[PDB]
Every structure is written in structure tokens, then in C-alpha cells.
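Colleague: Here it is, the structure, as C-alpha cells.
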Amino acid sequence: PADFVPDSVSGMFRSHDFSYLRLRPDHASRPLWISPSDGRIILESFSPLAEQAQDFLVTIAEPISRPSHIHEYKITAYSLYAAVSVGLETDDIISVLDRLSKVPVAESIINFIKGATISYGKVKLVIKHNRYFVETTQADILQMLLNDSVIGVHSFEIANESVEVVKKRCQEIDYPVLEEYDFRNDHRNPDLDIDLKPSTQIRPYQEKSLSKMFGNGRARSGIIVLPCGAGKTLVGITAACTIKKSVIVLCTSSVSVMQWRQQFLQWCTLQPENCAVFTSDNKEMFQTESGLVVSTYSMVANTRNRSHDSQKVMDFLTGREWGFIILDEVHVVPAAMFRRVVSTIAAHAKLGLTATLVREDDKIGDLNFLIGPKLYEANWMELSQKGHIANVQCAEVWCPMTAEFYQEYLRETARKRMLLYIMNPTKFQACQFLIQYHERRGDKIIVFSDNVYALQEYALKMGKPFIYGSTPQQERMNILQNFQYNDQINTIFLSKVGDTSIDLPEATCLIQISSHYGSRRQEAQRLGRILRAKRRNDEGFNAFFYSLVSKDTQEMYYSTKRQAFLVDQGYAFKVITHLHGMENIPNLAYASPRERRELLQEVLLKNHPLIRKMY
Amino acid sequence: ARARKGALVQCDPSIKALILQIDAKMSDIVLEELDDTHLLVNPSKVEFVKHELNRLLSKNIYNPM
Ligand SMILES: Nc1ncnc2c1ncn2[C@@H]1O[C@H](COP(=O)(O)OP(=O)(O)O)[C@@H](O)[C@H]1O
Ligand code: BEF
Ligand SMILES: [Mg+2]
């Protein structure tokens, strides 16, 4: 910025005007605009070289928003820390960035890439007989690691519990660690000969995700992000079948754990004898040399009280040195206690599978030193238009609160106000109308509700099965199977338990009456239930995702906030003020004021052995 | 035969209840209740109830930074 006259409208751009630089003669072809200050990248997806950059940008920059035409990425330290791992140096990143940019890359951006791209590749953490050695390939590192204030060809031991400290410490100091596994040369660990049976059909994006992991030939530890229903289960299965070592799977549910074993058996040649499911029901472990364990965090992250039956199994898990860990729904591993499993369980390779990589707190970044960087990410609309996932017409219905209920909403406190605007009669009518309309269309509907009292009230009013946390594993499984194959039961009423990791290929429509505040992830996870609908390729098919919200209430504040992630992916919510043909339905719940008054008060009121014969 | 100057407020139940709450806190707001969709309000408070109501409704709207 030298000898560059400002424009009369430059005031509207507060230090954001980037006209001080000039445009290159080949602007019409190059698709990228680069922000010299914020690091943002504007990508033209409708110009040549668009595809060549849509993958290069995903590696070095995390995606902010990827709408139809103009994509918006951003370069940050973590995104570079993700790209630095898979055989990428500063020169390649700078060369391509300049080659794809309509404007020259500013010095500030070049400085940022130079700083973080040189750290990778000088410290290696290895495991031997449940003993962790921080092995380094050069002697000079001893004067750095052994002299570090936090720490404590040359290789030295380190406490197993202390891994989570040194790995984070390595980030602050110049060299961060990488967890690479040369399973080809590992003979001490007994192998497991399992392979994908010929019937399998590895989809392109699945191959791309695996290539980003096995590109060099040694398995890299990291995270793979694919849209809901994209087939993350087969991605993990393929990784297990190519490493060919004892593997353990952690999944955050009992229904989901059952799903994994059935999927593992179906897609590859894993013999049933070598599979053991460690859930609350059965705790037997495989005694064969090499096998597979599919368990859950609650059954593996517990610290204080373990039963005798569950204590032998945990020792069995800890004693052996596993070769691969699959963390399904890895957005929950950085929690206060779940992260402990990543340290206790010994493994040379760690993989994370999650459709959503977001959490309300700042602990999302902790994944970097727990399991490694983010290897691959996939767009949602791209897979939608290719027939891999279903298309959904997202909608947001505005049920205006009736006069009678609304008056109480003003006086009542925050905690009870929630139950008040979840049970307004208009929502009952809208849900009843939509359910009848879509059932006539031969659709399988799911009605989510984080609030259990409303869930039961809706279910008993409409005579439909419902599932919530107190349900024994079998009964909810029986409900799930019936909903899938029984033609009479077209709809169910799920709760927070079914928010994630439950697969219903038949579900096509989706409704939600309650919500867990402002969480953006729950909306996406819930939408995932219908993104894998079986008939997602017949002409003109469109799944549905309704969101009933009371107007002039705090729910709209959370609704416009809990769909900020789907908008970034590309989904657009449509406002529905009124459902045509809703009045002519024969009978609607709470159509008379008497019933409305009764419901209002009902919800408002919610807040010596011989003496044995004597008795 | 009696005229009374004022402002005729036409609105919906939700706005009506909010105006009543504002009137309860500040008495002079509402001069008379006409029907479930009409209120007679003090002329001086028209510019104040209109401005105050928007502030109250701002809580229900999520403005991102
Ligand atoms: N390559 C594939 N061939 C056939 N079906 C597949 C394939 N990949 C995924 N699926 C199907 O997609 C659905 C969702 O798979 P799942 O692993 O549960 O997805 P995610 O874990 O990403 O939500 C299942 O019905 C599964 O069988
Ligand atoms: F993302 Be899936 F529904 F496990
Ligand atoms: Mg899954």
C-alpha cells in the first residue's frame, strides 16, 4: 500500500479495503480472492480450476461457509497444523496460493503460513508393551525435551497418564508430535486377517478420506468428517481391514454399539467368533489371539465404581496393546472425563469419525493433541446432488402462541417458561396436521423432543410409541425394528437419546417440538436421521425437516441460532407462517377453549421367627 | 356526544398483552380497552410504547454480533 489514493466510499470499509493492491491480468480465470488481514479466502465455484482448489483449500483452510456459488474458507493455525502433516511444506502451499489467486498474496498471509508450516516431523511417540517412549530420531532434541519445564536415536520413557500433557506441551514448543504407524513392519502384535468382501463398493469420497490417511503408507492418526449417513462406518471398517491388527471401537450408545457389530459383520469378512460387544448387557471378551472390541465411553471412561463383571473386562482391555481405535462421534471425546480413555487405552493409531465437529465450549481444539489433526472433510450438497445422501426441504413453522397461554409466558420464570411454550395447543395442531398429511403420503416420520413430559403427552394423545432415556435397551430396539418394517407404525417419538448415531434407512420426514437451547450440532445430528432415506434416488424425492417454534418467544432466538451450522453447509430454512388446508381437518387437538384452559392449568400446576405371623 | 383525543392501537394478542404489561408498570399507557385487537393509548406514550416494545421483542431475536 504505497501511493494509493483512497476512494470517497472507502470510509464504509473500516481498514478492510484491499484495493491498495492491483489485479493480475489473468483475473478472469483465477478463482481465489485472499483477504490480506483476516485470512479469509473467497472461492469461485463456477470458474475453471474450481475443483482443483476445492480440495486444496479444504486441507490448508477450515471452511466457514460453502453456499451454492461462492465458497468462503479461512486460514488459521489449526488448519495449517492439519495440512502440515500429509507431506506438505511451506513452498507448495505458497506456490499454489499464488497460482490460484486473482490478487497477489500479501506478505502478512505469507508470514502466517511460514510460521506454522515448519514445525512438523521431528518427534515421534511410540508404544511398546504398554510402555510409552518419546523416541526422537536425532540427539539434539534431548537438550530440549529433557530440559523442558513441564516434561518430567535416543528414546526415554514417560508416564502413561502424562501423555496428554507432553502432547500439548509439544504444541507450545517448536515441535508437535505425529502418531504414525508402520503396521507393515509390526510383527509383535498378532495380526487379524479380515478383508472387505467382494460385494463391497467403496464410494469415491470414502477412498479419498482413506487416501489422506494412508497416503505415505503408514497409518496417520486423525479425524475424518463426513455428512450424516455418508458411510463413516465403512470408512472405519476399511481402515481396520487394511491395518489388519486388533482394533477397539468406542461408540456413545448401546443401540449404536449394536449397530456397529452388525455393520462390521455385514460389510467385511470379520468372523463372529472374534467379535465381542462390551455393553451393559453382555461383557464376555474374545479369547482368540487377535479380535475386536466394540464398547462405549460410559463403559470405558468410568473411574470410581466398576462392577466385578466389568472389572475383568477393563483389565483385559488395558493389558493388551491395541493396534487401532475408532472413536465414533468424536465431538464428545474432549469432554472432562471421556478424554481419559484416549490416554489409558494403548494404541498406535487413532481415528475419529463424526458428521459434526462442533461444541459450545472451547474444547474442540483439544482434539489436535488427543487423536491428531483433521485429515479430510466432505461437502454436504456435493454428496446430495450425487445421490449419496437425501435432499431435504428444511422448514421452520411459526405457530403463534394463543392469547391465553402467552399471558402466562410474561410472568413466569425462565425455567418454567420453557414447558409453557413447548405445550401451546397450536403446536399440537400443527404436529397433528403434518403427521396426518405425511402419513397419507406413505412417509415414515420421526418426532424429536428433548423434553420428556411433552414427548409422553404427545405420544399418549396420538397413540404412538415413544422412546426416552429410561427405556430398556430391548424395548427401544423392538420399537426401532417395528418402526422400520411394520406398516402400521409409520411414526415414532424419539428423544435426546436418538439424537445421534441411530440409523433408520426408512425414515424420510422429521419433526421437532422441543430443543436443547442453542446447540447447533443437535439440529444437524437430528437431520441426519433422514439424510440416509432409502428412496433417496427416485425422481423428485425430497425429505422433510420441520421445526415448530412458538412466535414472540425465546424459542425463535434459539431456532435462528441452532441452524447456523446447516446454513454454513448450504441448507436453507423456509419460514412457514400457515399450513394450507389445516382448518378442514376433522378433529384438532384443543380446538375448544375448554380444553385449552384445562391444558393450561395442567401444565401450570406441573411446578422373632414365630411372630412373623403377625405381619 | 363526547369526543376523547387519543391514539387507536391496532395489534394482535401478543402485542396486546405486551402493551398491558407496559401499562401495568406505567399506568398512563392504556386509556381504555376497546376490543381484543384495539386499544386506546395516551398520545404522549405512543412514541414510547412503540419504542419500548421493540426493545422487549429484541430478546426473542438472535442478532449475531
Ligand atoms: N458404500 C456403501 N454401500 C452401501 N451402503 C452404504 C455405503 N456407505 C454407506 N452406506 C449406508 O449408509 C447408511 C449410513 O451409514 P452409517 O455408517 O451409519 O453413516 P454415518 O455413521 O456417517 O451416519 C447405512 O444404511 C449404510 O449401509
Ligand atoms: F453421522 Be451418522 F448418523 F452416525
Ligand atoms: Mg454413524
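Here chain A follows Swiss-Prot, giving residues 101-252, 313-767, 830-837 in order.
From the backbone N, Cα and C atoms, a Cβ is placed for every residue, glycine too.
When I checked Swiss-Prot for this same protein, it listed these features:
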{"type": "BINDING", "residues": "A:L386, A:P387, A:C388, A:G389, A:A390, A:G391, A:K392, A:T393", "note": "ATP binding site"}
{"type": "DOMAIN", "residues": "A:373-535", "note": "domain 'Helicase ATP-binding'"}
{"type": "DOMAIN", "residues": "A:589-743", "note": "domain 'Helicase C-terminal'"}
{"type": "MUTAGEN", "residues": "A:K392 to R", "note": "Lethal in vivo. Defective in translation in vitro"}
{"type": "MUTAGEN", "residues": "A:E489 to Q", "note": "Loss of DNA translocase function of TFHII"}
{"type": "VARIANT", "residues": "A:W427 to L", "note": "In suppressor mutant"}
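Any idea what these are sitting next to in the structure?
Modeller: DSSP assigns A:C388 (ATP binding site) to coil in the three-state reduction, outside any helix or strand.
For A:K392 (mutagenesis position), the same-chain residues 6+ apart in sequence whose C-beta sits under 8 angstroms from its C-beta are A:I384, A:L386, A:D488, A:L513, A:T514, A:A515.
Here A:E489 (mutagenesis position) comes close to A:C411, A:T412, A:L513, A:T514, A:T660, A:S661: these same-chain residues lie at least six apart in sequence, with C-beta atoms under 8 angstroms from its C-beta.
A:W427 (variant position) is surrounded by 19 other CB atoms, counting those within 10 A of its CB over all protein chains shown.
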Colleague: Give the distance between the Cα atoms of A:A390 (ATP binding site) and A:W427 (variant position), rounded to the nearest whole Å.
Modeller: 15
Colleague: Taking ligand 3 as the reference, state which of the recorded positions A:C388, A:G391, A:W427 have a Cβ closer than 6 Å to one of its atoms.
Modeller: none
Colleague: May I ask which residues of the same chain, at least 6 positions away in sequence, place their Cβ under 8 angstroms from the Cβ of A:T393 (ATP binding site)?
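Modeller: The answer is A:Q419, A:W420, A:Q423, A:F424, A:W427, A:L513.
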Colleague: Cβ under 6 Å from an atom of ligand 1: which of these recorded positions qualify? The list is A:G389, A:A390, A:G391, A:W427.
Modeller: A:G389, A:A390, A:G391
Colleague: Can you go through the recorded positions A:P387, A:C388, A:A390, A:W427, A:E489 and pick out those with a C-beta less than 6 angstroms from ligand 2?
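Modeller: So the answer is A:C388.
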Colleague: Any same-chain residues 6+ apart from A:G389 (ATP binding site) with CB under 8 Å of its CB? Would you list them in sequence order, or say none?
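Modeller: Result: A:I549, A:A550, A:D663, A:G688, A:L691, A:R692.
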Colleague: With the ATP site defined by A:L386, A:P387, A:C388, A:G389, A:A390, A:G391, A:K392, A:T393, which remaining residues of that chain have Cβ atoms positioned within 8 Å of the Cβ centroid?
Modeller: A:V395, A:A515, A:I549, A:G688, A:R692
